[PDB]
There are 2 protein chains.
Amino acid sequence: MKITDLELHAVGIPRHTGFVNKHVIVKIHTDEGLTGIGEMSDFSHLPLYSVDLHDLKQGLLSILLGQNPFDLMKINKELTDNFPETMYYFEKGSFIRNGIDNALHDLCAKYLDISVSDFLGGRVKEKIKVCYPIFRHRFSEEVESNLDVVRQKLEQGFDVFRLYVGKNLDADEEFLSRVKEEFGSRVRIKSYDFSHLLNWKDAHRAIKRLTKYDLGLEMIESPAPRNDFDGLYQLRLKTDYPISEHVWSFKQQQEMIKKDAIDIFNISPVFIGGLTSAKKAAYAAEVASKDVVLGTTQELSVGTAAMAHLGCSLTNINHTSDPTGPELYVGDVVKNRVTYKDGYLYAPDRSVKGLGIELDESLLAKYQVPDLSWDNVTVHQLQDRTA
Amino acid sequence: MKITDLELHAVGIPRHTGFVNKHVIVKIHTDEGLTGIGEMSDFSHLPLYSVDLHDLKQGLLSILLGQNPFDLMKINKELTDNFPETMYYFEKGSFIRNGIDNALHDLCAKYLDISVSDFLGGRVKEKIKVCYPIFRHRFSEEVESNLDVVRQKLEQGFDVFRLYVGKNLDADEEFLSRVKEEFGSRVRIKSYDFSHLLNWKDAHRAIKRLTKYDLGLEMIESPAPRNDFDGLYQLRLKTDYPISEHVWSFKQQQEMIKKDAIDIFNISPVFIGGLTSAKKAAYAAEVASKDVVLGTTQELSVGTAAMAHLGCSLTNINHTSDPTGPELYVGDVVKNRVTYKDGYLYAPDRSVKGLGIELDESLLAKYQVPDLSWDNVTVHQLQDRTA
Ligand SMILES: O=C(O)[C@@H](O)[C@H](O)[C@H](O)[C@@H](O)C(=O)O
Ligand SMILES: O=C(O)[C@@H](O)[C@H](O)[C@H](O)[C@@H](O)C(=O)O
Ligand SMILES: [Mg+2]
Ligand SMILES: [Mg+2]
Ligand SMILES: [Mg+2]
Ligand SMILES: [Mg+2]
């Protein structure tokens, strides 16, 4: 059982709201004709440079060629050797490793004729509660449009949301005020995500005013600069609500655990390098008696299915999670997208071998892009995912 | 005075020893016809992917077009906004910002008809002592060849070297023993560089063994994993010799300062984003009463000229530095390469406006490569710069 070839399909898929993201669909072929499919999700984050895919294929092939896909520890070690963790939230190498590792999970599962779910420790639940993201308010005139989003998504089944905050506290506060007034308790906003925009003391003042509105609030996310472990800790001591932060490297995670800097570890395959690495991170959190939440970069159905299997296998996810990618994109590259119902993301049919997703070649062609080059976009839009 | 265009010239230049590095020569054009030259030095470091230069030029021009090159603070802020610091030694975004910023210095200095030296605070010295690098020993069988290197370079005038260690302690020690034996005190090895290969305790044991050979030893560099501030600190308390570490981000530098983790800050433009960023790092070190050494990624004459001017302006460099790029590369892209004599790097003629170097178009064409794609190379070779 050996890897013989690799394909990287670049696609560009816009969100209903306008932001255009580029992703790379992975295909790992083997001597026995079995192919694993994966996804290097959302490369459209800073830094503002793009990776040469022709060169990348050669580099990845040199690593993968001839290897036994079941040697996940060995392969992941070699992947990290060539694409080291950087202590950066959006390291493109993390997205790359993620795509190879989840494709390998698909491959192995298919070979054994089982769902990736059974390859990750089975099921603890069959679905995980998620939330729909509400855009960061830059100006107060945006409040009305965001309220419309909440009203429509609620009718569609999403009763839990998360709100990006920190740019215009007056606008954030007006939105929250309006939401409580119109929906009362019908809607919950489980997280206020600062996106590392404020120093911890400024975030503290912001949190103090935003928490005057508690619509089923579950956590305050990234309320300090990236890697400001001491700041997170000081804020954790001054905040009644749990503090959550993304895990983007093992070193960063180790430091947050050792300093007891946070309460909830936001873990997502794409930011840590794949399912193998995400599992390690999740288990490290478990060993430290810490809570976990499944984060997201907002991936397509392949990437979402992968994390759905992982999320449904963990015993330490006791809060609302974030992956709602397929709900944001106007299209996808699969025959059947993952399912969302009543605000829950369902793990794919446990009876279907592999990820439980099938690629649609006509869609890969439809959304094909020549490379991962950037289009005109501002820093504000890259941070808020707006257009 | 406004920026009107940008050119990025990829070049591939092998070292006498075999390793082939790719660099990017920068040209910033203005409405008045004045052009600044710069260098994005040595992209040939992990991660194993490459940046699309056609895309990069568009992104960089988007930032630079129409700007006044004298607005260094404003431009560097916008550069950092799009190519953020990642807490990673070899972030390619740092190499990119470095090339733009040193080109801007060349441009501004030329416009005013002065050397970049007078734009950076003048001179404190006219030359800086540097050292020649000795390859990391992976096998004891390499000792002989490395001794020949010392013999040859000493004859050329390099009486100070630095040694990469940590892979084969028995070989490291054999080499050091042989050097002392064959050269006595004629040669000095100012630094033993562990390249972050060992956890601090293992490093402690290695140091205790190696420091039995003190041939003018000045510092122990990177004796702990990347960003292991507490490990660096613990080692600083158990080691009599100064501990030095590279500065790859302001967050990392501030944490090392706050924890008094190291004694010497190894600062080089390429790893921190350019001359503007390197000056800030050097001044932060000065404010903290810390020593500084001019590090290197081994750049061509354009990049070496830039750092030479910086190095000769600082008052807190009281140890041997590392830039010997033009002595390692078989070729260059300039009319006259920077001068090295008796183990000293001389800053370019202070009477020559700009960086003090001139591009040789025929050489630029000679070493031109289609892109920054990777060729066959192993992780060991990338960390040891061997072939
Ligand atoms: O939790 C967060 O910070 C968000 O999921 C953040 O990662 C977004 O930028 C996301 O990646 C997106 O593209 O919408
Ligand atoms: O001090 C160091 O770690 C070296 O200068 C290191 O950066 C080398 O890898 C250098 O960049 C080279 O290309 O030789
Ligand atoms: Mg978040
Ligand atoms: Mg994303
Ligand atoms: Mg070093
Ligand atoms: Mg280098």
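Recorded method is X-ray crystallography, 1.8 Å.
Cβ coordinates come from backbone N, Cα and C, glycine included.
Per Swiss-Prot, the features are:
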- B:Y164: active site, proton acceptor (ACT_SITE)
- B:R15, B:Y89, B:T296, B:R385: substrate binding site (BINDING)
- B:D42, B:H45, B:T297: Mg(2+) 1 binding site (BINDING)
- B:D193, B:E221, B:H246: Mg(2+) 2 binding site (BINDING)
- B:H45 to Q: Loss of activity (MUTAGEN)
- B:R162 to N: 17000-fold reduction in catalytic efficiency (MUTAGEN)
- B:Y164 to F: Loss of activity (MUTAGEN)
Beyond the site residues B:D193, B:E221, B:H246: chain residues whose C-beta lies within 8 Å of the centroid, for Mg(2+) 2: B:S191, B:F194, B:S195, B:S222, B:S244, B:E245, B:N266, B:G295
Should one count Cβ atoms within 10 Å of each candidate's Cβ, the binding-site residues B:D42, B:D193, B:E221 would be headed by B:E221
Let me know the DSSP-derived helix, strand or coil state of B:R162 (mutagenesis position), please. strand
Based on DSSP, name the secondary structure state of B:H45 (mutagenesis position): helix, strand or coil. coil
Close-lying recorded positions around ligand 5 among B:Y164, B:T297, B:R385, where CB distance stays under 6 Å: none
For the C-alpha pair, I'd like the distance in angstrom between B:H246 (Mg(2+) 2 binding site) and B:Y89 (substrate binding site), rounded off. 8
Using a 10 Å cut-off between Cα atoms, which of these binding-site residues sit near B:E221 (Mg(2+) 2 binding site): B:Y89, B:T296, B:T297, B:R385? none
Taking DSSP three-state, what's B:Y89 (substrate binding site) in: helix, strand or coil? coil
Taking the Cβ of B:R15 (substrate binding site) as the centre, count every other Cβ atom within 10 Å, in any protein chain shown. 17
Which of B:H45, B:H246 (the recorded positions) has the most other Cβ atoms within 10 Å? B:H246
Cβ under 6 Å from an atom of ligand 6: which of these recorded positions qualify? The list is B:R15, B:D42, B:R162, B:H246. B:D42
Cβ distance under 8 Å to B:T296 (substrate binding site), same chain, sequence separation 6 or more: which residues? B:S268, B:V270, B:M307, B:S321, B:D322, B:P323, B:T324, B:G325
Those recorded positions among B:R15, B:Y89, B:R162, B:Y164 lining ligand 2, judged by a Cβ under 6 Å from any of its atoms, are none
What whole-number Å value do you get for the CA-CA distance of B:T297 (Mg(2+) 1 binding site) and B:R15 (substrate binding site)? 13
The rounded CA-CA distance in Å from B:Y164 (mutagenesis position) to B:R15 (substrate binding site) is 17
Are there residues of the same chain, six or more positions away from B:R162 (mutagenesis position), whose CB falls under 8 angstroms from its CB, and which are they? B:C131, B:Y132, B:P133, B:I134, B:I189, B:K190, B:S191, B:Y192, B:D193, B:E221, B:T320, B:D322
